[PDB]
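Here the structure comes first, spelled out in structure tokens, and everything after it is commentary.
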Amino acid sequence: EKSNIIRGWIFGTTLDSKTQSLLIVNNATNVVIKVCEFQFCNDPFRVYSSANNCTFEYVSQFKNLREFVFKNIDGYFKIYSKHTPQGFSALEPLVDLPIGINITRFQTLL
Amino acid sequence: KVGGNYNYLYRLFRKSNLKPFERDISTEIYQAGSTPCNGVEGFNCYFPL
Amino acid sequence: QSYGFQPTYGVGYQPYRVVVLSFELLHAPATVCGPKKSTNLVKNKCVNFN
Amino acid sequence: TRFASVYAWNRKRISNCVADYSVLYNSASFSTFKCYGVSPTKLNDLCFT
Ligand SMILES: *[C@@H]1O[C@H](CO)[C@@H](O)[C@H](O)[C@H]1NC(C)=O
Ligand SMILES: *[C@@H]1O[C@H](CO)[C@@H](O)[C@H](O)[C@H]1NC(C)=O
Ligand SMILES: *[C@@H]1O[C@H](CO)[C@@H](O)[C@H](O)[C@H]1NC(C)=O
């Protein structure tokens, strides 16, 4: 989609009370370890939400196809990405999170 | 009981890494002055007997 | 009960600060370490590198 | 200089950073060095959680 409607993801193990509350619009924010209570998400034009015992942080920097691959293995969380259907193109790594927690479910913010 | 008195005593400290079948009859104590592991007159230097 | 601390009190009752540091065993990815080495580099000589 | 009371001590969690142990070990302002198992050389050669 040629827009910025989608920005972040939510990951979780049991009832989305687990880690990985992401917000990757431009300046990728922390892959936090808080539990739950995100509340309002319609079209923030605001930031943040209710929080908890956060235990990690991170800050970094035809039509286009924003494509990602998410993996969790050996206690490491890995993300691969590309910006530009037929053809061939490899994916390069972005980060490597040593959080090492179980993930079994995920939803999207939009 | 009572017989053992300053007679049966072993070594506890480092440095001596003797090869098999060696007798380390010594009373080496760093009562001379150093810097890395303290060891000046009183700290990190005792009687290993 | 409140402590009684005065500059004229004895050494046994003198205030003292204690910090206890406890590190957990290896059961998760390591996050705390220390500086290793900063040895210089050489070229065109048979050397052992790490 | 501001520390909490003994009954209400403050717990600080330190992780995801590199720890410098030489500064503590090369300072005479400290008196107690009772550390179990670890020695000043050992703990700088491994990592913890
Ligand atoms: C860029 O980083 C700043 C941090 O100063 C943050 O407030 C801002 O939201 C980031 N940009 C975007 C688009 O999120
Ligand atoms: C954070 O997690 C620990 C371990 O489960 C728990 O004891 C603590 O209460 C939590 N913090 C909050 C604010 O809930
Ligand atoms: C993930 O689940 C397994 C088994 O369900 C458990 O042994 C492990 O401790 C869990 N990981 C975490 C970080 O709790």
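Per Swiss-Prot, chain D residues shown: 345-393, in order.
Cβ atoms are placed via backbone N, Cα and C, with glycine included.
Where Swiss-Prot documents D:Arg346 to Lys as a natural variant, the accompanying text is: In strain: Mu/B.1.621. Taken residue by residue with DSSP, D:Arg346 (variant position) is part of neither helix nor strand, so it is coil.
Under natural variants, Swiss-Prot gives D:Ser371 to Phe with this note: In strain: Omicron/BA.2, Omicron/BA.2.12.1, Omicron/BA.2.75, Omicron/BA.4, Omicron/BA.5, Omicron/BQ.1.1, Omicron/XBB.1.5, Omicron/EG.5.1. Listed in sequence order, the same-chain residues six or more apart from D:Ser371 (variant position) with CB atoms under 8 A from its CB number zero; the list is none.
D:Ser371 to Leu appears in Swiss-Prot as a known natural variant, with the remark: In strain: Omicron/BA.1.
In Swiss-Prot, a natural variant is listed as D:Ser373 to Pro, annotated with the note In strain: Omicron/BA.1, Omicron/BA.2, Omicron/BA.2.12.1, Omicron/BA.2.75, Omicron/BA.4, Omicron/BA.5, Omicron/BQ.1.1, Omicron/XBB.1.5, Omicron/EG.5.1. A simple way to gauge crowding: the CB of D:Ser373 (variant position) has 5 other CB atoms within 10 angstroms, across all the protein chains here. DSSP assigns D:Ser373 (variant position) to coil, not to a helix or a strand.
Cβ neighbours of D:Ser375 (variant position) (same chain, under 8 Å, six or more residues apart in sequence): none. Annotation of the natural variant D:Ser375 to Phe in Swiss-Prot: In strain: Omicron/BA.1, Omicron/BA.2, Omicron/BA.2.12.1, Omicron/BA.2.75, Omicron/BA.4, Omicron/BA.5, Omicron/BQ.1.1, Omicron/XBB.1.5, Omicron/EG.5.1; the original residue is retained in the structure shown.
Within 10 Å of the C-beta of D:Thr376 (variant position) we count 8 further C-beta atoms, all protein chains included. What Swiss-Prot says about the natural variant D:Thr376 to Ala is this: In strain: Omicron/BA.2, Omicron/BA.2.12.1, Omicron/BA.4, Omicron/BA.5, Omicron/BQ.1.1, Omicron/XBB.1.5, Omicron/EG.5.1.
Cα spacing between D:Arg346 (variant position) and D:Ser373 (variant position): 17 Å, rounded to the nearest whole number.
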